[PDB]
Amino acid sequence: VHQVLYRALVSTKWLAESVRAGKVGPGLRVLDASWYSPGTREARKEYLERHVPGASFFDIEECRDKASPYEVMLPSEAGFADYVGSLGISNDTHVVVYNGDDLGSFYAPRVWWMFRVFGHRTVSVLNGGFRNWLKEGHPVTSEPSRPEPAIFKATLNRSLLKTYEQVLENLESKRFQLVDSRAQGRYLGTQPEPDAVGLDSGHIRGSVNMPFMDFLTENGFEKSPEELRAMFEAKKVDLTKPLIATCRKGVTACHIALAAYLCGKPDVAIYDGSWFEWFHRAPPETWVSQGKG
């Protein structure tokens, strides 16, 4: 049971203006959750090299159950809190996270919802990213941020998350809308999955393509409420009934929720594992592609 939606999109000027104010504190907290592939770019290095005044880095690699056989999962209730709190974040601080990839969004959402799952209201994303931050030409730094650690109480919410048992009960149920931001080539089964061995490209019977790229503009700014609600319907996708989304590692999925979230439906959960768990966990016969199969 939900009601009033919280502000999930922040602007360059807003935080910028909140900086000079020195509002940044146990109150408001901005972090940079950005991650590009092996060889591509080293963000760890990039952040400490150039980042938002009083921002902290968010290691997507150490904010997860480094125990699971599979790519990036939601830590334990105890795990999370200790991290978030590790970097002076309380249950009352608003959280502004983001990535710095040309797009503007990709891994941000990943983290955004994350916070959402652990029942935490105040948590909005940055419309424009570091892309437009540095384009807008706003202050930056190469100075350590060492907040005064705090206590973050975490309570996992079963609504925003559906596991591989439910997702499988659905394939037969036929009551939960299944989206996948994996992207057409991936979704379609035409393009192979980077950084894999014996991994097969394809999709889950019922899967409808809704690439996360289409949800953002070339300017690297999010589309509007209007357009968002038209692309969805354009694809005979109803945001009125329960919805669930996949992708590769359930990162770009949360993009569909910021998407749905903004059209007025926090309700949308996520099959965290994505097509990765599926392909491995589940019988072939319940996932389809073209190239072989």
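Shown for chain A, in order and in Swiss-Prot numbering: 2-294.
So how was this one determined? The header says X-ray crystallography, 2.5 Å.
Even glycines carry a Cβ here, placed using N, Cα and C.
For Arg187 to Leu, Swiss-Prot lists a mutagenesis experiment annotated as follows: Reduced rhodanese activity. The substrate binding site annotation in Swiss-Prot covers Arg187, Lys250. As annotated by Swiss-Prot, active site, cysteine persulfide intermediate applies to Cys248, with the evidence given as experimental evidence. For the mutagenesis of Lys250 to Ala, Swiss-Prot gives this note: No rhodanese activity. The structure shown keeps the original residue.
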Give the sequence-ordered list of residues that share a chain with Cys248 (active site, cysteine persulfide intermediate), lie 6 or more positions from it, and have CB atoms under 8 Å from its CB. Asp181, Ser182, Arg183, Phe213, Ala254, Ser275, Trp276
Between the C-alpha atoms of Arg187 (mutagenesis position) and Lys250 (mutagenesis position), the distance in angstrom, to the nearest integer, is 13
Taking the Cβ of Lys250 (mutagenesis position) as the centre, how many other Cβ atoms fall within a 10 Å radius? 20
Per DSSP, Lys250 (mutagenesis position) is which: helix, strand or coil? coil
Here the 10 Å Cβ neighbour count for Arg187 (mutagenesis position) comes out at 23
